[PDB]
Amino acid sequence: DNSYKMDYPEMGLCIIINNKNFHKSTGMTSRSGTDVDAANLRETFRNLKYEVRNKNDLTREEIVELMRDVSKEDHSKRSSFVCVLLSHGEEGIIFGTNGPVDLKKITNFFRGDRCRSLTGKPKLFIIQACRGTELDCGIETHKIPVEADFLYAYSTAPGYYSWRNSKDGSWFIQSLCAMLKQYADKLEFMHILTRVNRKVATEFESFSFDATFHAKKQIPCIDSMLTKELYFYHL
Amino acid sequence: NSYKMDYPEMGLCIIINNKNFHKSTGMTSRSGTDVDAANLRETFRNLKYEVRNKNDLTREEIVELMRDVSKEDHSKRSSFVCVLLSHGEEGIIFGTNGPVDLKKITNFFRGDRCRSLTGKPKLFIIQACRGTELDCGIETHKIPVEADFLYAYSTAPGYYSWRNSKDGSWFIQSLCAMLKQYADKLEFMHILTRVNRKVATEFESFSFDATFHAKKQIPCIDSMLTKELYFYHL
Amino acid sequence: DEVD
Amino acid sequence: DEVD
């Protein structure tokens, strides 16, 4: 059993939280282009046969409540769980429309001992958010652990900004959807994400009238506590 | 696509084995770590790495060692491996006399600071605490300067990492066994996933102290690699 | 391009 | 078994 069982009746839920407009208390910019991301993800995971639920502009209270409620559903007939977070962020932190919440508080509901119908099933958290404010200048070329079976697909390295394009969407979500579309019927998930890493690292470079933000680079970060290989196809 | 691993040399494997700590730090001796260091030496020798074992380094000696190694000419080397065996906290590895930021160590190998490793995989294998949480378990320019690093952590963020005084650490035991079994068959992320499964399923702590008994561990693969890594070429 |  |  080197591969997760992915032939349950349902692939599972894909929760997309798309935070675009932020309250003035938190003081934050609108995240132009994130609607492109949310739509790309909806279509991408629809074609992978996930039950997609799009949510927009949730407060941090609403994020925690949504995650609590979803973790209390019966996932028995579901192979996996996916949550995509599109928002501003800091290291370990995602922003509701009205302020920060620790990622650990969101993901804890899905721990092996707290969401029993997902125990032993892959729980994927895909995070398009800053992890800090560094820029990458680039260079010219039998129990199981309660924390097991999580994958965090971070858009950027710890400590760094994550780049978004107001017309095309974020670099990471653009590349993620493109690689899932091309390779989900061929490659194991870590190899898909490695191609995402390559695509973001090599094909994207910032263009800015402000020299301090110009010609910058990005590498995503795959954080796997999975115990098996993950294939989105069957047979 | 796959990293080019047919350079004349696979590369260096630096093993820092901290067992004995200065009395004034209050840190305990890490019984079992010599088993890890010898297991790692043989495992990476078999993979044709130029292994260098270092033992009981101060925080000063760790920084100087890594600065010096990053200043070597790696042009004929396919890859670089560093294994850290010590006490730790999140983001921190301990020399014998105090802490070192992991970032300080790895920054020497950034794509802009070690040009002869640019575009080559840089693997940091870390057997150390990331905190004090216990897992009770449940019954069942052209490229980024941060690109091409992989951090293979023994344990999840925030958690203790377990070591057996006779057999070595759970993670290094499992890493060496999976490399020995699968390095001629599987891509590296798939090897580390087997290591994840082995640690998560086969190990459980036995302790006379109820607080520390029947606990579990899941390692954490942190990949900023841009290609698949295979230890067999041609 | 913008940061987020 | 011991913690590091």
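Going from the start of the chain as shown, residues are counted 1 onward.
Per deposition record, X-ray crystallography, 1.8 Å.
For all residues, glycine too, the Cβ spot is worked out from N, Cα and C.
Of all Cβ atoms in the shown protein chains, 21 besides its own fall within 10 Å of the Cβ of B:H87 (active site). According to Swiss-Prot, the feature active site maps to B:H87 (among others), an assignment based on similarity to another entry.
The active site annotation in Swiss-Prot covers B:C129 (among others) and is backed by similarity to another entry. Classification of B:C129 (active site) by DSSP places it in coil, neither helical nor stranded.
The Cβ of B:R163 (mutagenesis position) lies under 8 Å from the Cβ of B:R30, B:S31, B:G32, B:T33, B:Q127, B:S169, B:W170, each of which sits 6+ residues away along the same chain. B:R163 (mutagenesis position) falls within a strand segment according to DSSP. Among the sequence features in Swiss-Prot, the mutagenesis site B:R163 to A (Swiss-Prot position 207) is noted as follows: Abolished ADP-riboxanation by C.violaceum CopC.
Where the chain is interrupted between B:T140 and B:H141, 10 residues are left out of the deposited model, and the two C-alpha atoms stand 49 angstrom apart. On the backbone, the CA of B:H87 (active site) and the CA of B:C129 (active site) stand 6 Å apart.
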